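Student: Sharing a structure below in C-alpha cells format, with a few things to ask.
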Amino acid sequence: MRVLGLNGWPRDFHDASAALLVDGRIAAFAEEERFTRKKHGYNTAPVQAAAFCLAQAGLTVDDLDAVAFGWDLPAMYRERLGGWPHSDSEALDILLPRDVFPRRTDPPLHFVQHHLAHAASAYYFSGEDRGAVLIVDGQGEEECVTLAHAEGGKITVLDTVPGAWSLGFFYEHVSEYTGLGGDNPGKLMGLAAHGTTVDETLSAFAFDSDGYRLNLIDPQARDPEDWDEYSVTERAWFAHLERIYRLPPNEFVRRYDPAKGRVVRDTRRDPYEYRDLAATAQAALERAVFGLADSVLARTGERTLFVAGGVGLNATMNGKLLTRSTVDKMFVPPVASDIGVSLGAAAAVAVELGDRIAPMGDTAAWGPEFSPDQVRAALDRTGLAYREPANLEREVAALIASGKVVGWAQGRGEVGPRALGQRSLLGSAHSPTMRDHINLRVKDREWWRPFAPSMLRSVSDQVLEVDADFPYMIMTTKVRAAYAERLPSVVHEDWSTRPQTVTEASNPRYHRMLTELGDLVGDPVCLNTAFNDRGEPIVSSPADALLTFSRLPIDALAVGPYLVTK
Ligand SMILES: Nc1ncnc2c1ncn2[C@@H]1O[C@H](COP(=O)(O)OP(=O)(O)O)[C@@H](O)[C@H]1O
Ligand SMILES: [Fe+2]
Ligand SMILES: [K+]
C-alpha cells in the first residue's frame, strides 16, 4: 500500500508535516517549516512537504491508497466548535489544495486519534514486537497522557489523563515564564542543568508510584472558548508561579535597535536568572513521568518502553528513564513531537490495510537531497569560488581537527529538530574553547547552551556506559571515565552527553569523515550542532545552506561534493 500521512491545518495548528509510506517503508518524510523557512510550521496544511513526498516517490494523489491525518479533526470540530462542516472531499481540498495536488478522484481519507498516531510512530518503527506505550504531550483531542499496550501489531489503550493536567503545557508555560518562551521548551531543559532544585512539587504536584496529581487545577477544567486547555492551564500556572517563585514573569521587550535597523524582541530579565525554576520544573517533569512509565510497564508486564508526544523530546528525562530498574529497552522516535503524527497516522492506516512496517533503522534522513548538478547550480548563482576535493571526507576531518567550524550539507535532509550529519555544523569534540566559540562567536546566542557529539557506533561501546544504538540525539547517557575529560565541548561535568551513534550503513560519507577524524585526534568523535541561524529552521536546500554559511563566521561549507571556504 501507498499511504500519505499528514499533519497541519490552517487554524490553530503547529508542526505541519507529511510522510509517505510505501509497502511499510518511508519513501519520504519532511516538515513544512523546512520549505517555508518559517519555524514550527504554524497554521497551514503541509502543502510543500506533501508535494515533496509525492515528487520524491514519483507519485500523484491518484496513486495513493489512502490519505491519513494524525488527529481526529472531525471530533474536535464537533466537540469544541459546534460542528464539522466538511465533506471528505472538502477536507482533502484543504489538506491537499488542487492547484498543487491535481487528482482524478479522492483517495480514502482517514482520521487517526492523535495519541494513537503518536504511539504508532514509536511502536511500528521501533523494531520491537511488543512493549509498553507512554504518550506524553501538550494535548491531543482530550487527553494529555496515554498509557497503552503494544503487542501483535495492536495498540490498546489502558488509561488517559485529561488535558488540564498536561505536563507538556506545564513545561511550556514555565519556559514562557522564564522568558525562554513556550515555543522553546528545549532551552528550558538546557537551562535546568545550571539550576538547583528545592521543592520538586512546586506546591502543585503530588507524586505517586503511578505518576502524579495536579492540585493546582481541576482535571476536568475546560475552555469553552477554545479547543484545547492551553489558555486555562496558562492562567493557572502563571498565577501559581508568580505566587510561589521569587521572580515574577519575565517580560518580552520590543524596541527599535538602531544597530539592526529593526524593532527586535528581547527579555526584560536574563532568563539565566530563572535557572532554579528551570531545574525545579525539570525535576517535577522527571518525577511525574517516572511514575507514569513505571505504571504502564507494570500493568503490561513489559520491559520495553516506547515514548512519544512532545515531552518525549526531553532527552534528559529519557536518559534517566533508560537507567531505571524497570526499563530494559527503550525506543523514542526522532519525531516524538507532533511532526511525527503524520508518519504515525500513515502507519496506523497502512497496518490496518495489511502492510508490515519496517524499522526506521538508525537514520532520520528522509527529507530532500540534491544532486551535484543541483548544488553546482546554486553555487553558480552566488558567484562564489569553490573546489571539488578528491577526498572531501578527509579534508573535512582535517578542518575539524584543526579547530575549524564546518558546515555539512549532504544527502537527504533529516527529519526532526536534531541535526544528524545531513544538515550539521561540525566542530572539535576535543577543544576546550569550541563551545564558547560556537555559542558566542558563531551563533551569537546563550553561553549556557550545551553541545552534543556524533561518534562511530563501532566505538560507542568504549565511549559510553551503555552499548546501545543512540541514532537520534533524543536520549542522554553518561560517558566512560576514559573519555570523560577527552571531549570537553560535548560532555558535561557530570559526564553526561546526548550522543548520535553512527553506522556505516546509515550514513557512509559521515561515517567515513568520522573515521578519518579518528586517525587525526584519536577518537572518531566530533561536535555536531544544528545548521541554522537563530530564527530559521535547519537549512534544507543548497541555497539555504549557502545563505546561512554567508552570514555566519563558519570556516568552510561542505555541500554535496563541493567545498567552499572563507
Ligand atoms: N525538551 C522538552 N522537554 C519537555 N517538554 C517538551 C520538550 N519539547 C517539547 N515539549 C512539550 O511538548 C508539548 C507539545 O507536544 P506535541 O505533542 O508536539 O504537540 P501537542 O501537545 O499540541 O499535541 C509542548 O507543550 C512542550 O512543552
Ligand atoms: Fe501531540
Ligand atoms: K536499565
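Recorded method is X-ray crystallography, 2.4 Å.
Just so you know, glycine gets a Cβ as well, placed from its N, Cα and C.
From Swiss-Prot, for reference:
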BINDING   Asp12, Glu172, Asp228  tobramycin binding site
MUTAGEN   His14 to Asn  Shows negligible tobramycin carbamoylation activity
ACT_SITE  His14  active site, proton acceptor
BINDING   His114, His118, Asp137, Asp338  Fe cation binding site
BINDING   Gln139, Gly168, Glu172, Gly310, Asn314  carbamoyl adenylate binding site
MUTAGEN   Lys443 to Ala  The nucleotide binds in a similar fashion to ACP in wild-type, but the positions of the beta- and gamma-phosphorus atoms are shifted, so that the magnesium ion no longer coordinates the gamma-phosphate and the mutant is unable to catalyze the adenylation
MUTAGEN   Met473 to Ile  Binds carbamoyl phosphate, but not nucleotide, so that the mutant is unable to catalyze the adenylation
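How buried are these features, and what lies next to them?
Tutor: DSSP classifies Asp228 (tobramycin binding site) as coil under the three-state reduction.
The Cβ of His14 (mutagenesis position) lies under 8 Å from the Cβ of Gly8, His40, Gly41, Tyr42, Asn43, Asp338, each of which sits 6+ residues away along the same chain.
Under the three-state DSSP scheme, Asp338 (Fe cation binding site) falls in the helix class.
Its Cβ taken as reference, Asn314 (carbamoyl adenylate binding site) is surrounded by 30 other Cβ atoms within 10 Å in the chains shown.
Secondary structure from DSSP puts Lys443 (mutagenesis position) in coil.
Taking the Cβ of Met473 (mutagenesis position) as reference, residues of its chain lying under 8 Å away and at least six apart in sequence are, in sequence order, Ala315, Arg418, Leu420, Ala452, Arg498, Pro499, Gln500.
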Student: About how far apart, in whole Å, are the alpha carbons (Cα) of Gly310 (carbamoyl adenylate binding site) and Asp137 (Fe cation binding site)?
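Tutor: Spelling it out, the Cα of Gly310 (carbamoyl adenylate binding site) and the Cα of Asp137 (Fe cation binding site) are 5 Å apart.
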Student: Name the residues of the same chain, 6+ apart in sequence, whose Cβ is under 8 Å from the Cβ of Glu172 (tobramycin binding site)?
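Tutor: Within the chain, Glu172 (tobramycin binding site) has Cβ neighbours under 8 Å at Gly138, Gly182, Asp183, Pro185.
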Student: Among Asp12, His14, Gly168, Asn314, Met473, which recorded positions lie by ligand 2, judged by Cβ under 6 Å to any atom?
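Tutor: Cβ under 6 Å from ligand 2: none.
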Student: Return the residues near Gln139 (carbamoyl adenylate binding site), defined as same-chain residues 6+ apart in sequence whose C-beta is under 8 angstroms from its C-beta, sorted by sequence, else 'none'.
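Tutor: Residues satisfying the criterion: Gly163, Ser166, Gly168, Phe169, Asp228, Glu229, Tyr230.
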Student: So for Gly310 (carbamoyl adenylate binding site), how many other CB atoms are inside 10 Å of its CB?
Tutor: 26
Student: May I ask for the distance between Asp12 (tobramycin binding site) and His114 (Fe cation binding site), taken between their Cα atoms and rounded to an integer number of Å?
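Tutor: If we compare the Cα positions of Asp12 (tobramycin binding site) and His114 (Fe cation binding site), the gap is 15 Å.
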